[PDB]
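Undergrad: Pasting in a structure now, in structure tokens, and then I'll have a few things to ask.
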Amino acid sequence: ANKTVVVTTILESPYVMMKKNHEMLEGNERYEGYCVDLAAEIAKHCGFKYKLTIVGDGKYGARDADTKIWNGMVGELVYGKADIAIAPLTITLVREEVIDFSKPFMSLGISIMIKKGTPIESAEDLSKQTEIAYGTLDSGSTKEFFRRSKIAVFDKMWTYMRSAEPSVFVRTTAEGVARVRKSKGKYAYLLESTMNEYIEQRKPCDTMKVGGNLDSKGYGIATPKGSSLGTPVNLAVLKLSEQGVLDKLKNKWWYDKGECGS
Ligand SMILES: CC(C)S(=O)(=O)NC[C@H](C)c1ccc(-c2ccc([C@@H](C)CNS(=O)(=O)C(C)C)cc2)cc1
Ligand SMILES: N[C@@H](Cn1cc(F)c(=O)[nH]c1=O)C(=O)O
């Protein structure tokens, strides 16, 4: 018999956010955002009931080098705590080896966020100077991109970041944004272009995305390897793309109510 599908996701704006009046509500109704809407669409097109859960450790998913244990949403799938992850979870090789990903539902690349007026236009710019500190989320695909890169500029950036004092790494996107906003132009934040573009249209309208993206990739909906949900979820993502629903939802959560003018 069909069983309610446990969805793991993460509190990351504008993907999943607690409604202001969440206390009046319960279950799935507590949350709103792009991935809440996407989860509803996927569930509708696959014919399942579901429960949204926020990942216990608040992480995306990395494997500990020593214990080989996966954390975050990836871990929740790997160890059978959740049936599906619907979140801004980047499709990566190391993850694909242990979980399944749908075709991507959103495109993104690593990007640079500055406080307005910061004299930085590119990654190369960052790499050639020391006055302005810069960093990434302390866990996830952005950090891994730099750790692994063999590209000269990116290698130079990683070599700087890994031993920077005090630390240039942050625990959450909100922390990186706060650091950019409060550091008077002396900190730049490396983050996914999707988050960057969202923040750029939020008050107090003091940040800017600069330069091209450093890579090009996508977020995918993840299931445990061999799960019966993999196929219908993938077909649903294809259908939603083709029917324009993904574009509509991106506009809804990024731009339709942007706070920094037109
Ligand atoms: C991890 C990488 C291999 S990757 O991210 O999967 N691809 C890399 C390559 C540069 C790239 C990167 C991003 C995209 C891309 C294109 C479209 C989308 C959405 C809007 C639709 N995805 S879809 O599969 O084409 C669709 C028919 C449902 C999402 C991602 C396509 C290709
Ligand atoms: N999507 C990433 C997590 N993640 C999120 C961000 F907002 C970011 O800037 N960098 C990053 O790695 C992942 O799946 O690891």
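Every residue number used here counts from 1 along the chain in the order it is shown.
The header says X-ray crystallography, 1.4 Å.
Using the three backbone atoms N, Cα and C, a Cβ is placed for every residue, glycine included.
Annotation comment: Swiss-Prot describes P88, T90, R95, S141, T142, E192 as L-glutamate binding site. Swiss-Prot documents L93 to Y (Swiss-Prot position 504) as a published mutagenesis change and attaches the note Promotes dimerization. Strongly reduced desensitization.
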Undergrad: Once the chains shown are all counted, how many other Cβ atoms turn up within 10 Å of the Cβ of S141 (L-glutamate binding site)?
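TA: Summing over all protein chains shown, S141 (L-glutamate binding site) has 24 other Cβ atoms within 10 Å.
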Undergrad: Suppose we screen the recorded positions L93, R95, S141 by Cβ distance to ligand 2 with a cut-off under 6 Å; which survive, in sequence order?
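TA: Checking each Cβ against ligand 2, the ones under 6 Å are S141.
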Undergrad: Within 8 Å of the Cβ centroid of the L-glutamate site residues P88, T90, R95, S141, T142, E192, which other residues of the same chain have their Cβ?
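TA: Other same-chain residues near the L-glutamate site: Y60, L89, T92, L108, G140, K217, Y219.
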Undergrad: Report, in whole Å, the straight Cα-to-Cα distance of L93 (mutagenesis position) from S141 (L-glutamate binding site).
TA: 10
Undergrad: Relative to the Cβ position of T142 (L-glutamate binding site), how many further Cβ atoms are located within 10 Å?
TA: 23
Undergrad: Measuring Cα to Cα, tell me the gap between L93 (mutagenesis position) and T142 (L-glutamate binding site) in whole angstrom.
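TA: Distance (Cα to Cα, whole Å): 13 Å.
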Undergrad: Other than its own, how many Cβ atoms are within 10 Å of the Cβ belonging to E192 (L-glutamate binding site)?
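TA: Other Cβ atoms found within 10 Å: 26.
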